[PDB]
Amino acid sequence: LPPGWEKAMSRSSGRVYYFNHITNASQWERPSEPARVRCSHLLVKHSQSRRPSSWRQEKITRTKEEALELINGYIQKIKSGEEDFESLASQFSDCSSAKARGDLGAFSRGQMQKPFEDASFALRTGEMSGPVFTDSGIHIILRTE
Ligand SMILES: Cn1nc(-c2ccccc2)cc1C(=O)N[C@H](Cc1ccc2ccccc2c1)C(=O)O
């Protein structure tokens, strides 16, 4: 029961799963702080983002709900192995880090928006977040170191 994990019950099936309210990750297995972490991410922006513009699109007009649908489809494809994270980040992330497969490099606490930072620090090395909302949009975060 590491930082932020609770036990839940599948609504489809009734099987126990685990949910992390800091990262928004969910998994079937029962789960499991450093000075610095390294993360990649895939950002989907929406009309209410801080800067509603990206290399992909001059004026981003999608709604926040549509952005979450896009995020959820990418998470499904990445969990299935149908696509890998780096490939979706390169194609579809509304962040300039798309050119680097979503990689942001290493950072310590005190640098990123707080929901992004908290989720980064609560992920285990190799672990991926669920949807993480910041003023910039919705993020899928992969902790790489
Ligand atoms: C930080 N950073 N690193 C890069 C980068 C790295 C490698 C190669 C090229 C670009 C781009 C950015 C950045 O600020 N990107 C922002 C989106 C962003 C990202 C990390 C966020 C992290 C937390 C909260 C909001 C964020 C919001 C943008 O492009 O609008």
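Just so it is clear, chain A uses Swiss-Prot numbers, and the residues here are 7-38, 51-163, in order.
Recorded method for this deposit: X-ray crystallography, 1.9 Å.
Cβ atoms are placed via backbone N, Cα and C, with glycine included.
Copied from Swiss-Prot, the annotated features are:
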- 52-163: domain 'PpiC' (DOMAIN)
- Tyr23 to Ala: Reduced affinity for KIF20B (MUTAGEN)
- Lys63 to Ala: Loss of peptidyl-prolyl cis/trans isomerase activity. No effect on the interaction with IRAK3/IRAK-M. Abolishes IL33-mediated increase of IRAK3/IRAK-M protein levels (MUTAGEN)
- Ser71 to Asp or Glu: Loss of peptidyl-prolyl cis/trans isomerase activity, nuclear localization and cellular function (MUTAGEN)
- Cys113 to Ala: Loss of peptidyl-prolyl cis/trans isomerase activity; decrease in DNA repair of double-strand breaks by homologous recombination slightly less efficient than that observed with wild-type protein. No effect on RBBP8/CtIP (MUTAGEN)
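Checking the mutagenesis positions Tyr23, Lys63, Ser71, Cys113 against ligand 1, the ones with a C-beta less than 6 Å from an atom of that molecule are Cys113.
Note on proximity: of the mutagenesis positions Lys63, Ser71, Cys113, the one nearest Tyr23 (mutagenesis position) is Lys63, by Cα distance. Sorting each residue of the domain 'PpiC' (52-163) by its DSSP state yields 39 helix, 26 strand, 47 coil.
The chain break between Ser38 and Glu51 spans 12 missing residues, with the CA atoms of the two ends lying 13 Å apart. For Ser71 (mutagenesis position), the count of additional Cβ atoms within 10 Å of its Cβ stands at 12 [all protein chains shown]. When Cβ atoms from all protein chains are considered, those within 10 Å of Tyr23 (mutagenesis position) total 15, not counting its own.
All chains included, 23 other C-beta atoms sit within 10 angstroms of the C-beta of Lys63 (mutagenesis position). In this structure the alpha carbons, written CA, of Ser71 (mutagenesis position) and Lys63 (mutagenesis position) are 8 Å apart.
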